[PDB]
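*Asks:* Pasting in a structure now, in structure tokens, and then I'll have a few things to ask.
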Amino acid sequence: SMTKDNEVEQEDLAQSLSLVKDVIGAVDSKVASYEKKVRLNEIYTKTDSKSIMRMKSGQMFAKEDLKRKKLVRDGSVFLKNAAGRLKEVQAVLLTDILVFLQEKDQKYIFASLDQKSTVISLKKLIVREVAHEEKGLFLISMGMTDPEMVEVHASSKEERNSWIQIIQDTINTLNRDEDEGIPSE
């Protein structure tokens, strides 16, 4: 608890002590965290409300969730399903979840893969560099019990590490203050 709601209470970029939206001149960047929550509001807005999945714990993770957390990264990456058929999904890395979004019906959906984790609740995620792919990346949920990781194929050989680094970017600053290990957000 950082006296910053549940959505803003992560040192990643939000404190009642430091980190941008502390209470200083940098606190003016909070509205742009609202704006950051606002492309996320948009990305909350196109996203199908009930086209959800069962993430790390097996919960129903939905649109309402995304709403609240921080837009920290966004980019499209392919997803190898059980059949090995790729969907270039709009992956949104948020300070609280790592969510994939399949473009359906002039909007998105949770790219639900009906087995893997198409929305990896942040903090203490496991991110690995696939051996059987040059541009691939596993965004995994092993931190709990059993993940059944999903195949995140980056747009470039580098981009996979470019994405890897981002959990190594976000979660490393999440862990910094907060606890370690959170299921279902």
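Sequential numbering from 1, following the chain as shown.
According to its header, this structure was worked out by solution NMR.
The backbone N, Cα and C atoms fix where each Cβ goes, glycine too.
In Swiss-Prot, the entry for mutagenesis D28 to A (Swiss-Prot position 2189) states: Reduces guanyl nucleotide exchange activity toward RHOA. The structure shown retains the original residue. Annotation of the published mutagenesis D28 to Y (Swiss-Prot position 2189) in Swiss-Prot: Abolishes guanyl nucleotide exchange activity toward RHOA; the original residue is retained in the structure shown. Under the heading domain 'PH', Swiss-Prot lists 70-172, citing sequence analysis as support. Looking at Swiss-Prot, you'll find the mutagenesis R128 to A (Swiss-Prot position 2289) noted as follows: Decreases guanyl nucleotide exchange activity toward RHOA. For the mutagenesis experiment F138 to A (Swiss-Prot position 2299), the note given by Swiss-Prot reads: Decreases guanyl nucleotide exchange activity toward RHOA. Swiss-Prot documents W163 to L (Swiss-Prot position 2324) as a published mutagenesis change and attaches the note Impairs interaction with IKBKB.
In the displayed structure, how are the listed features positioned relative to their neighbours?
*Replies:* DSSP assigns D28 (mutagenesis position) to a helical segment in the three-state reduction. Contacts of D28 (mutagenesis position) defined by a Cβ separation under 8 A and a same-chain sequence distance of 6+ are given as none.
Mapped onto three states, the DSSP output places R128 (mutagenesis position) in strand. Long-range C-beta contacts of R128 (mutagenesis position), restricted to its own chain and to partners at least six residues apart, with a cutoff below 8 Å, comprise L137, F138, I140, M149, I164.
DSSP gives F138 (mutagenesis position) a strand state.
Listed in sequence order, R73, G75, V77, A91, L93, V127, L137, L139, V152, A154 are the same-chain residues six or more apart from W163 (mutagenesis position) with CB atoms under 8 A from its CB.
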*Asks:* How many other Cβ atoms sit within 10 Å of the Cβ of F138 (mutagenesis position)?
*Replies:* 21
*Asks:* Work out, from DSSP, the number of helix, strand and coil residues along the domain 'PH' (70-172).
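*Replies:* With helix first, then strand, then coil, the domain 'PH' (70-172) has 16 helix, 43 strand, 44 coil.
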